[PDB]
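Some notes on the structure that comes next.
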Amino acid sequence: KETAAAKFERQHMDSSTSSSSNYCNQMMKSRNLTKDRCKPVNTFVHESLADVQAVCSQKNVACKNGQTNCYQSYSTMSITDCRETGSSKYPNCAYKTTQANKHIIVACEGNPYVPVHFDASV
């Protein structure tokens, strides 16, 4: 069985990189996000696990749903936004790769306190 922390890593972590217009389509599948349906939008953080995990001890901010356990990062991080195009229909999911440098906001919980949800990027 997969955990909240392990799922976040699976869905939003890609430290191996730091790309091409192929990225999203290739990543969204190899991460099993297009399994039972094409996920409308996702985000991959090209930073180290430690860097992302340290956000849980950074700027405490309100989550988009009202909860109080969200944290925003002091520094901007290298990320990638994947948006589902118009020429996209399951099982053939098409995503628009878009790189950027923005602060990230995540939901943290547990013992140890680690990110279990990616809330937004500002």
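In order, the residues displayed for chain A correspond to 27-44, 47-150 in Swiss-Prot numbering, which applies throughout.
Placement of Cβ uses the backbone N, Cα and C atoms for every residue, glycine included.
For reference, Swiss-Prot has these:
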- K33, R36, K67, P68, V69, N70, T71, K92, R111: substrate binding site (BINDING)
- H38 to A: Loss of activity (MUTAGEN)
- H38: active site, proton acceptor (ACT_SITE)
- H145 to A: Loss of activity (MUTAGEN)
- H145: active site, proton donor (ACT_SITE)
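Here the features listed in Swiss-Prot are placed on the structure.
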residue	record	Cβ contacts under 8 Å, 6 or more apart
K33	substrate binding site	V144
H38	mutagenesis position	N70, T71, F72, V73, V80, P143, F146
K67	substrate binding site	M56, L61, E112, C121
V69	substrate binding site	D109, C110, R111, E112
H145	mutagenesis position	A30, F34, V134, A135
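Among the record's substrate binders, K33, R36, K67, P68, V69, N70, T71, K92, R111, no two C-alpha atoms are more than 22 Å apart, and one pair sits at exactly that spread. Its own atom aside, the Cβ of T71 (substrate binding site) has 18 Cβ atoms within 10 angstroms in the protein chains shown. Straight-line distance between the Cα atoms of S44 and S47 is 8 Å, even though 2 residues between them have no modelled coordinates. For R111 (substrate binding site), the Cβ neighbour count at a 10 Å cut-off comes to 14, with all displayed protein chains included.
Under the DSSP three-state reduction, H38 (mutagenesis position) is assigned to helix.
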